[PDB]
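These notes are about the structure you will find just below.
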Amino acid sequence: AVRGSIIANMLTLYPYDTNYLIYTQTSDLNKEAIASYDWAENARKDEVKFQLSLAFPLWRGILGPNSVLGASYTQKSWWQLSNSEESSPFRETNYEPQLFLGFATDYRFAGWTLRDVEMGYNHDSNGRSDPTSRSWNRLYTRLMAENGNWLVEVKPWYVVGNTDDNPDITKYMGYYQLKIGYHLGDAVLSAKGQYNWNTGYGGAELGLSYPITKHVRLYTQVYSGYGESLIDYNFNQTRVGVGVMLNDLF
């Protein structure tokens, strides 16, 4: 089985990243970037945030017994539920589809065991038009290794193609994302961050989850920093939220 291995599992729908629904409250709401929306001025700091993440095997065995041509779809949304006055609109959705090539490996080194090696294309959108449109594409490599109750993932990338809606996004995002998971009994502690040294901008996301049932977990999240979403890429905030989860990191 190997817990947390996206590619191994991938070799009923398949999860990719985590899936979850939480009720959040942000330290501040970026009214500036969404000022062109009629409702923008009466925007509240409490939103429902949720994420879906599916993985789809397209061609298993394309380069051997442990490889796969695959695709994923991760979608995050921030919803102004409590804002009944404006018709509880969606503030923002990020659509993040990937086309990739992944390997279920077993390369051991220093007690660690590298289990996923994945290389592909990444497109990340917010589906809006001008002037609220946000977008960037990336060639990345996702690398995951395990060690007992530890899981560590590193996903470096190279920004490719056009970035006109957010030229300087890479200034706030960085060139890689780092995940740390920890298995305290059935509780999963998780750390998700990215940071650009040359600029000093970045952001982190802490998390704690515990099962209620075989398919549902209690979950709490704390995001703090830049780039929580595309429309808030150049905007800092601390958001905290509580809700439910299907699958975590492992």
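The numbering of chain A matches Swiss-Prot: 33-43, 51-289, in order.
Per the header of the entry, the method used was X-ray crystallography, 2.8 Å.
Backbone N, Cα and C atoms are what each Cβ position is placed from, and that goes for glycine too.
Swiss-Prot lists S126 with the feature Ca(2+) 1 binding site. Look at Swiss-Prot and you will find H162 tagged as active site, proton acceptor, backed by a curator's inference. Look at Swiss-Prot and you will find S164 tagged as active site, nucleophile, backed by experimental evidence. In Swiss-Prot, the entry for mutagenesis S172 to F states: Inactive protein. The structure shown retains the original residue. The Ca(2+) 3 binding site feature in Swiss-Prot is assigned to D204.
Shown here: features listed in Swiss-Prot, placed on the structure.
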residue : record                       : DSSP (3 states)
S126    : Ca(2+) 1 binding site        : coil
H162    : active site, proton acceptor : strand
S172    : mutagenesis position         : coil
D204    : Ca(2+) 3 binding site        : coil
If we check Cα distances from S172 (mutagenesis position), which of the recorded positions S126, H162, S164 wins as closest? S164
Nearest-integer angstrom distance between the alpha carbons (Cα) of the residue listed as 'Ca(2+) 1 binding site' and the residue listed as 'active site, nucleophile': 24
Using a 10 Å cut-off on CB atoms, tell me which of the recorded positions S126, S164 is the least crowded. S126
How many other Cβ atoms are found within 10 Å of the Cβ atom of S172 (mutagenesis position), counting all protein chains shown? 15
Rounded Cα separation (Å) that holds between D204 (Ca(2+) 3 binding site) and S164 (active site, nucleophile): 11
Validating a neighbour-count step here. Other CB atoms within 10 A of the CB of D204 (Ca(2+) 3 binding site): how many? 18
Same-chain residues at least 6 apart in sequence with Cβ under 8 Å of the Cβ of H162 (active site, proton acceptor), in sequence order, are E135, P136, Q137, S174, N176, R177
Could you tell me, to the nearest whole Å, how far the Cα of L43 is from the Cα of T51, given 7 unmodelled residues between them? 13
